[PDB]
Amino acid sequence: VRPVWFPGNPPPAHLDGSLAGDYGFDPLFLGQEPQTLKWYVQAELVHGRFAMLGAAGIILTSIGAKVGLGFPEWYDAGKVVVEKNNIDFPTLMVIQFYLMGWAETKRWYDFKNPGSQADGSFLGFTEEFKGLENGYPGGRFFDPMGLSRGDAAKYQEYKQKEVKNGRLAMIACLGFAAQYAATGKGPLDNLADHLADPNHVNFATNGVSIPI
Amino acid sequence: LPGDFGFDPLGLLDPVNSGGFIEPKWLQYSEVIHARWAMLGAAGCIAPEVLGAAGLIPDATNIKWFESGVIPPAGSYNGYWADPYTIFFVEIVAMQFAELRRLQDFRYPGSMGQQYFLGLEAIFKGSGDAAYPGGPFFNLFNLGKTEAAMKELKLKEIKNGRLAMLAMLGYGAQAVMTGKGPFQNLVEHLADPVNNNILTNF
Amino acid sequence: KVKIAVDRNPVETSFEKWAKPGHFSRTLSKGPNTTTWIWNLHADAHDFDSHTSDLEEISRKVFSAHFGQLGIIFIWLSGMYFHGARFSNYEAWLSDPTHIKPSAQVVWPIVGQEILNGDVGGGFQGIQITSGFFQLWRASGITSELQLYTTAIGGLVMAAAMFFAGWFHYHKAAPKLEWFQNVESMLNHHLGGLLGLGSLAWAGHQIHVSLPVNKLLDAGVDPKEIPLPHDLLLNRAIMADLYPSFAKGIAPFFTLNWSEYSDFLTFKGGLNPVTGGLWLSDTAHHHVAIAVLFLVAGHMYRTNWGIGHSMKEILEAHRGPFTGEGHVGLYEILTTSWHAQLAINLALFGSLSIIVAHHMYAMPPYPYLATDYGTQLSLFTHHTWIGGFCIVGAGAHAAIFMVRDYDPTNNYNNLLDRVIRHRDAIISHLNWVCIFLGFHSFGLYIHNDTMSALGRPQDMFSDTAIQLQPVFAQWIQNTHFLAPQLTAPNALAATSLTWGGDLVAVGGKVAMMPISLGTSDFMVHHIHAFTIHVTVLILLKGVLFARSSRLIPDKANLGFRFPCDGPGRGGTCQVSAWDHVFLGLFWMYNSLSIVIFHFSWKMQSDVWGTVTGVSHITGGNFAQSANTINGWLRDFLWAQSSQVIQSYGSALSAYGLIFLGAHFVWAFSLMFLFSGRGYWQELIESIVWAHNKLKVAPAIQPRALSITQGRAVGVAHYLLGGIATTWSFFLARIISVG
Amino acid sequence: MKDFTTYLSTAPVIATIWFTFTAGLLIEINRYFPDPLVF
Ligand SMILES: CC1=C(C/C=C(\C)CCC[C@H](C)CCC[C@H](C)CCCC(C)C)C(=O)c2ccccc2C1=O
Ligand code: SF4
């Protein structure tokens, strides 16, 4: 009864509508298995949040570029900033590695053992590394504002909005990648261009995307 | 049933062991589908030429139909507000939606009037028959509230559509042979039913 | 009443049985305990008669099987076109088919396989393809590798379609037995439509595409200079330029004035001398004739209306006095046994492919093909081998039928019955004649070599010594040489120069010349004849006594394939028609190896070479060396061996490599050929003691192969080694010397 | 899906994939490190 990703057909078995963003879309039944499905839930959450990060930073930097603030174009920005500063690329990379490794490992072994990460074996903290749900580590740290601990209904709505904006951000960053891969320019530039002539600024005008 | 003059030599209407899309329902469905298409195609190809013949339309218009640009080798028109492919793109997505939901009916009747579709779902109950939905839209006016006149309209539709299909065949064949407008050919064969014929064009 | 009969959604679609080995068969479905389980599992995967008993379901199985087969072939052709479009010098060779070697395979810059990317002309670095795709595409008139790109793409699409077709027709809608049995319908359909239409469409493509573009090719215009094919289709102007008949279009055809169209339907015969290919006008005339023929042919039998014919009726009608029931019931038989139609088609098709190769080297159609001596030889040997194997497979499945589907109760006194009766006298006469043939034909060469070593060449059998001149073949050759005068007044040239006449030269290479026939050729023909007669002998014995024998009155009860019936009463070793077709494989390989030797040497000696006189490759040595086997071995083998035995350091070095490797594997087969599975299992028991000694036994009980399986492994490896050795030798020699 | 997983856990396909993995390993090895003789 809930709006299917494809109106008219019935949803699959392992897809029901229990999690936000469920429109019955697994034409390949990858989630036939509960463990794998739940894992995929967490993976989609993580990737969507990352894409949200990506889109936000990109759009900010691109505004700073187009308006005369001297902000580099994102795909150049990493090189240009490492050059403008006296930083060592491998050092940056390895410290970043350390950090992401530790935190992501904590998350990994929490997925393994649901609650062993809040035992207080860490320095002095307890339940502040206790996941509220799979992919939902709602605690005092991952929810100091405590949105999860009030109005579970509006909270579910927020989950809906979260996964929504997350899939949107994923497709958005892919889009940006494509815009640069095509035009060699800034996505905001190409935007203003399509603004100039929607009739004549598009992939069909690029002739590259559609090769005719 | 309408348009059945017993004209099935090879006996394709055989019900036993049917299946796939060899099945009377889908068969006549496609029949009337293509028939309506051909009606529209006749109107489309014929309009602009006679329209310019009346001069009520500009001469930038009224180029021969095939010279539109659908086959650029056959010639294209320019003055179109956008690109050929530009138009073609949105055209694709639109017809995708239309045909898809029509098929969703044909496979699951009435099953396009339940998921929220902007209030246009009572419109999408149609009936228990493809090619004949009706509904408030697909039957604006209750034309044929009696079944006699209903089947009358049905037969008229069938005859008109099959004939229009034949007309499209003729249009294509002549425009290939003489490379001129069908209206051109009409004017010609009227100038000479004797000297303006397919025999002349050899 | 012929119509369409199908069953909807018969088979489902799940990967369930995919996880279930042996599910198709009863016993294998029980799973493996010993190792032969896997072997037999594989062996019986496509024995649908073993699978079940439903004729209809088996028909559907084989139907989908054919679907998938076609899909495989589509894949292969498409990949060929793809690599032709992407990794070839075909356009260079188009600019110059006279000094660029067709090459389409490039390798990677690795440990040393890179040396093989030799120089074939046009700055290209790859491997000379002997397939002849270049001349093929030029005859078809392909110009831009873009065309091959499109071609490969469409092939991918076609393959995908065919595989979906198999899937749908097996799991979604599978036809019904009567539908499969509407035989006269199928015949009319195929006979008319498939062949006639294909030929006619090819002729149309020829006329409107290739003949114009190939005409301009031989005119000498740059390849990238000719207008496009569809542009040609548009502009009848240029078509009338090439041939003014086109100015009148088609009304002359509608007025039966075919004479005018002669500009493109000629009857020249012979080759285009500037090209060495057949006259494309003549080719199109050929194909359109074939087309009309098959078209009018496809309307012979009744399907749903009073007119037509009844195969059954006519076959029953045809009966003679000495023959009893004549041709009765065979209708019933063919309507029922898959293996019958199979074996029939296989024998016919093998014979065809042989004839194909024959006529192909006889009158090469492709541009500058005759020059590519290597391609000629290669395709010829290829198709010959394919045909012979088709023959033996025919014999195989015929014997298979005779074991399985046979029934006396329906065939009372038919051709089959009297055959079964007097089979002994038949086979006896066959033995005698084969023995005589072998004796005479072999002893000829042997007595020659004997007088030679004895220094009495006066007493040999040579075209100089005591002669055996094929007066028949030479008389017929001259007959064909003189035929066009009266028996073919509208003829310009004989179909072949070997009927007699002049020599055609394209680029110095000998394209074609008339070939004479000496006592040497007499002898080699008789050799071939004897060998083939031996092969038919062994096959016929296998099939005739497959069900029984005065030794085994109940042989039909032991299945088709079976090791033996013990060592009792002397020893039953190797008593299956399976074994018989095995032996036949052997004798066939022998036969065709001999034939290709004959072909290669005679070509090199009296045909090929370079014009100036004729610089014959071996200078016709064959003429006097072939009468003696010493001359054979030395002057042919030992001589032409140099190319392969010194090919190292060259891009062709792989030829000698694979030469030695084929030697290796061919000898490897012999351990199977000679050993004993009992001995083997004894060794198995020893080694499993060794293993269990360390608690390392495998669950699946290791087992020595069946007698049959060992036989098969050995023979496969043997034939592989032999054919590969010969293949390498030929390739290296011809690439070096041609 | 589970049927598919089982089909992949079947034996010859596993032998296949392991061999492919090893072979690609060694080919890339020789690619980036050509001509090994000692050490
Ligand atoms: C050598 C030999 C054997 C012994 C050899 C046998 C049985 C073949 C062994 C095949 C392989 C090597 C065994 C199967 C290996 C498994 C797949 C285990 C995994 C191995 C990995 C490398 C994949 C016979 O049994 C035999 C029987 C009849 C006539 C001739 C012969 C014969 O010549
Ligand atoms: S196993 Fe071999 S040797 Fe023993 S009886 Fe059978 S065929 Fe003869």
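The numbers used for chain C are those of Swiss-Prot, and the residues that appear cover 12-623, 626-751, in sequence.
Recorded method is electron microscopy, 4.9 Å.
For all residues, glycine too, the Cβ spot is worked out from N, Cα and C.
These come from Swiss-Prot:
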type    : residues         : note
BINDING : C:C575, C:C584   : [4Fe-4S] cluster binding site
BINDING : C:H676           : chlorophyll a' binding site
BINDING : C:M684, C:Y692   : chlorophyll a binding site
BINDING : C:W693           : phylloquinone binding site
MUTAGEN : C:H676 to F or L : Loss of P700 function
MUTAGEN : C:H676 to Q      : Impairment of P700 function. More severe; when associated with 'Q-656' in PsaB
MUTAGEN : C:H676 to C      : No PSI detected
MUTAGEN : C:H676 to S      : Accumulates approximately 50% PSI
MUTAGEN : C:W693 to F      : Unable to photoaccumulate an electron on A1
Binding-site residues compared (C:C575, C:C584) - highest count of Cβ atoms within 10 Å:
C:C575
Hey, what's the Cβ neighbour count for C:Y692 (chlorophyll a binding site) at 10 Å?
10
Provide the three-state secondary structure of C:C584 ([4Fe-4S] cluster binding site) computed with DSSP.
coil
Enumerate in sequence order the recorded positions C:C575, C:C584, C:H676, C:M684, C:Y692, C:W693 whose Cβ-atom distance to ligand 2 is under 6 angstroms.
C:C575, C:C584
Calculate the distance in Å between the alpha carbons (Cα) of C:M684 (chlorophyll a binding site) and C:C584 ([4Fe-4S] cluster binding site), and round it to a whole number.
18
Taking the Cβ of C:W693 (mutagenesis position) as centre, how many other Cβ atoms lie within 10 Å?
15
Just checking: which of the recorded positions C:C575, C:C584, C:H676, C:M684, C:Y692, C:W693 have a C-beta under 6 Å from ligand 1?
C:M684, C:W693
Which is it, of C:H676, C:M684: the one of these recorded positions whose Cβ has the most other Cβ atoms within 10 Å?
C:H676
Cα-Cα, C:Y692 (chlorophyll a binding site) versus C:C584 ([4Fe-4S] cluster binding site), nearest Å, comes out at 16
Cα-Cα, whole number of Å: C:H676 (mutagenesis position) versus C:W693 (mutagenesis position)?
25
Whole-number Å value for how far C:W693 (mutagenesis position) lies from C:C575 ([4Fe-4S] cluster binding site) (Cα to Cα):
18
